[PDB]
Amino acid sequence: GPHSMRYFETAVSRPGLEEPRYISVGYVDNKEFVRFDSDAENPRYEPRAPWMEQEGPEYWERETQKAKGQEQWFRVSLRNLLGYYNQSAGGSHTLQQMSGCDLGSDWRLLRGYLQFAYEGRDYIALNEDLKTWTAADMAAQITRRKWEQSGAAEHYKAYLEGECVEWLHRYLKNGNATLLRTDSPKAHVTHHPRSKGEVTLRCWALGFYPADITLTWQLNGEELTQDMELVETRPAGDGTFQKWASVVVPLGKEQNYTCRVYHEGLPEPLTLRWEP
Amino acid sequence: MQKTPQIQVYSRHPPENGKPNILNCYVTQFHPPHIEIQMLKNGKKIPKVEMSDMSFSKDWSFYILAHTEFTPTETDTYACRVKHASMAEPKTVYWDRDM
Amino acid sequence: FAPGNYXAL
């Protein structure tokens, strides 16, 4: 629904190497458009969408410069974190960051995001007021006090309200040809044996974009989600995505059931039933 | 932490025998981000396997897509084998076309 | 346009 930008950043330390592995990935409307990786031949922010090619060389040197700053910031934080959690040297550890902003259909700031994780667990997050912080444990409380003192919240607030939103407009305008596209799901139903007098009906949705989609079964026209196996939406690898829902019904009474598929690319939802 | 990876193995297009296609291996919901994935045809490692760059989800967990060109037949088996530090030994998953 | 962090954890 709401347009969005995100920067997903990761730092991984490792035994032997003094420099940790840093990777930053940028998303516009959940579609990857830029990437930085420290282990690349010539580390810089690369375009990963065809519509980003039109940015000038000056744009890319600014972004690469910020990546270098973040590498240094992540390195220092990984070291502090190691001390906070009383961990031994020579190990391997992860520091993750999610930054970004949501826009309303009216094209302005809806919600701002800024949150960190350590070893894949929540560490600290900027609150929705963009003023206060939520620390997951005692380690993160030490970071909180330090950041409260320095006015770190204000800094990120100016980013999420300022440049995050301003630059999202430019990216949305430049690449609306590809971003606002919608490929409709081509759907069907398969029938498979499960046990004595019971059958698995599976509802397929294939070749759809964007990933947002809802599949539900129903009994006699009434929504049915009791014990519905619903798989994780997965990429086809050609731009589009795939998904299925399934339900276990009695043998002979399969006609009673129908699948329902909702997707923004359709003029109206698909209703399907397994036929011989 | 150590989160066990979830593995999905599926073809890009609806599968048909003798019809060139692409087999995906979508590993998700794992941590730490080091992982070893390899795809197999009749228990033999497939040489040309493309690997996407590694991302992570809104729940912090890492995911990756491995894929290779393949032509289904009735008899041939296809599989994805993953080693990850959260598992005692590598898990193999077999491509279920009938699914 | 990526962010620039200000104060380490």
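Residues 25-300, in that order, are what chain A shows, numbered as in Swiss-Prot.
Per the header: X-ray crystallography, 2.7 Å.
Just so you know, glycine gets a Cβ as well, placed from its N, Cα and C.
Database features, via Swiss-Prot:
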type	residues	note
DOMAIN	A:209-297	domain 'Ig-like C1-type'
MUTAGEN	A:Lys55 to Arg	In K-less, no effect on ubiquitination; when associated with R-92, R-155, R-170, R-197, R-210, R-220, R-267 and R-277
MUTAGEN	A:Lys92 to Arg	In K-less, no effect on ubiquitination; when associated with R-55, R-155, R-170, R-197, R-210, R-220, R-267 and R-277
MUTAGEN	A:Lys155 to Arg	In K-less, no effect on ubiquitination; when associated with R-55, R-92, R-170, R-197, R-210, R-220, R-267 and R-277
MUTAGEN	A:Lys170 to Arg	In K-less, no effect on ubiquitination; when associated with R-55, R-92, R-155, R-197, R-210, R-220, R-267 and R-277
MUTAGEN	A:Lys197 to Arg	In K-less, no effect on ubiquitination; when associated with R-55, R-92, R-155, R-170, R-210, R-220, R-267 and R-277
MUTAGEN	A:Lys210 to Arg	In K-less, no effect on ubiquitination; when associated with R-55, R-92, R-155, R-170, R-197, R-220, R-267 and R-277
MUTAGEN	A:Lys220 to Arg	In K-less, no effect on ubiquitination; when associated with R-55, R-92, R-155, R-170, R-197, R-210, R-267 and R-277
MUTAGEN	A:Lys267 to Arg	In K-less, no effect on ubiquitination; when associated with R-55, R-92, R-155, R-170, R-197, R-210, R-220 and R-277
MUTAGEN	A:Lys277 to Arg	In K-less, no effect on ubiquitination; when associated with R-55, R-92, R-155, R-170, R-197, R-210, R-220 and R-267
Note to self: Cα-Cα, whole number of Å: A:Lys155 (mutagenesis position) versus A:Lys170 (mutagenesis position)?
What the structure shows: 14
Margin query: So among A:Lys92, A:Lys170, A:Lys210, all listed as mutagenesis positions, which is physically nearest to A:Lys55 (mutagenesis position)? Use the C-alpha atoms.
Written below: A:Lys210
Next item on the list: Taking Cβ distances under 8 Å as the criterion, give the subset of the mutagenesis positions A:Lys92, A:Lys170, A:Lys197, A:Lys267 near chain C, ordered by sequence.
Entry: A:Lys170
Next item on the list: Identify, in sequence order, the residues in the chain of A:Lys267 (mutagenesis position) that are 6 or more apart from it along the sequence and have a CB within less than 8 Å of its CB; answer 'none' if there are none.
Entry: A:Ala229, A:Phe232, A:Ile237, A:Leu239, A:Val255, A:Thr257, A:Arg258
Notebook entry, point to check: Any idea which of the mutagenesis positions A:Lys55, A:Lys92, A:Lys277 has the thinnest Cβ neighbourhood at 10 Å?
Noted result: A:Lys277
Next item on the list: Determine the Cβ neighbour count for A:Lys210 (mutagenesis position): the number of other Cβ atoms within 10 Å of its Cβ.
Entry: 14
Item checked: Listed mutagenesis positions A:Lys92, A:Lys170, A:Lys197, A:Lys220, filtered to Cα within 10 Å of A:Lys210 (mutagenesis position) -> none
